[PDB]
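Take a look at the structure below.
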Amino acid sequence: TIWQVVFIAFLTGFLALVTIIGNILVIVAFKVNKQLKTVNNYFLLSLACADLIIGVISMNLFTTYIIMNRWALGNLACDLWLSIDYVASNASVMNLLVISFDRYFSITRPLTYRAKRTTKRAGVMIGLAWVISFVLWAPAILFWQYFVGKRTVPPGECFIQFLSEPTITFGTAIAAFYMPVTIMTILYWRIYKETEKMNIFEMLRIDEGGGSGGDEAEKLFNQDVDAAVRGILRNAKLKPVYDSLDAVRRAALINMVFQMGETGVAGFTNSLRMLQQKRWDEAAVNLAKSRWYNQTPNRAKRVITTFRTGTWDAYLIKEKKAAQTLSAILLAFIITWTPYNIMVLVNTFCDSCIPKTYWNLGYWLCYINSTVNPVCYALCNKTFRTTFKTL
Ligand SMILES: C[N+]1(C)[C@@H]2C[C@@H](OC(=O)C(O)(c3cccs3)c3cccs3)C[C@H]1[C@@H]1O[C@@H]12
């Protein structure tokens, strides 16, 4: 009847406006606060921009197609709606690829990449995704009818003419969804696996606020760490403590020797004793009452935390969060787009087997991805939370 039609129009109109105010909030929070305009978050802006176009155009023009069961906007409006709903949506998956390649390189190649992540290169990548998404889709959706010599799409319906054949449709699905998904899947489990992945050389890097040095500076950094270890083994006061310490805590001791020298650390007689006796809690409290904790409270708090827990938990906070954000993003994308692309896979090997009802549901399911991504920002990043509160 029409009782369900009104109910459908209400729900579709709900998620549409939630998408708009959910993404226009991210854009405003990006414009005002200049502290959220980083490299990774600059890519999230492209997602918000794309999802905004979806929430205000795509999700509203596809609602009408279900209610009226016909397309009453014209042939020009049909081809433009499809161009909009595809170019912006294809750029939305290119961003996820860039975001995934942005994090994987920061983990696999930390020496010659992290120091190259500028706002310029991050602004160019976004431009290339919007342009390439336009070139691959817009001339195909708009101009294909003229190349053929007629319009296949009958009056009262709306679909892409060059994707009329399920075989062509399937191949597009592989290159535009199945391939990007498998790539991001491989990357994610290499980023999540290589989280710790945490040696002394990068431990000092974080504490110094240090940066990636040249190839020669890494050989010099090794020669300095090895010498720092040898100096500890020579030190009659440090050697019995170092030998009793485990690999993670050994590095923390080397952190102090790098900073204060062998003799400097040797003065921590009571704390070094508590370390060898493995009284971590008491050693943490004692080390937190020295000059060292007041001269450099940040570097000390992490080294002391390392002593207390025996883990790298004080040097992985931001990188773990980076993966948890990407996790929520890829999970929201691979769950809302998979059913449609599965149906593209199925429809390739049979005729009348997938009802138009499921095609509309599978199509609308991809739309809610534009609604979840803004929530994923405030569900992980605590900086997006405070910004939305100010707005
Ligand atoms: C619901 N959508 C509006 C449509 C179908 C979905 O997208 C996808 O499943 C597909 O892999 C394909 C659909 C059909 C043949 S290949 C992509 C299309 C464009 C970029 S990736 C998600 C979005 C996107 O705009 C399309």
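Numbering starts at 1 and runs along the chain as it is shown here.
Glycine is treated like the rest: Cβ placed from N, Cα and C.
According to Swiss-Prot, the protein carries these features:
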- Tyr86 to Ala (Swiss-Prot position 148): Decreased affinity for acetylcholine (MUTAGEN)
- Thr169 to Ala (Swiss-Prot position 231): Decreased affinity for acetylcholine (MUTAGEN)
- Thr172 to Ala (Swiss-Prot position 234): Strongly decreased affinity for acetylcholine (MUTAGEN)
- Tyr340 to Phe (Swiss-Prot position 506): Decreased affinity for acetylcholine (MUTAGEN)
Among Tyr86, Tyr340 [mutagenesis positions], residue with fewest other Cβ within 10 Å: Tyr340
Residue, out of the mutagenesis positions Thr169, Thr172, whose Cβ gathers the largest set of other Cβ atoms within 10 Å: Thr172
Length of the line joining the Cα atoms of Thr172 (mutagenesis position) and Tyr340 (mutagenesis position), in Å: 13
Cα-Cα distance linking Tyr340 (mutagenesis position) and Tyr86 (mutagenesis position), given in Å to the nearest integer: 14
In three-state DSSP terms, the structure that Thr172 (mutagenesis position) belongs to: helix
Pairwise Cα distance for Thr169 (mutagenesis position)/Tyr340 (mutagenesis position) [Å, integer]: 12
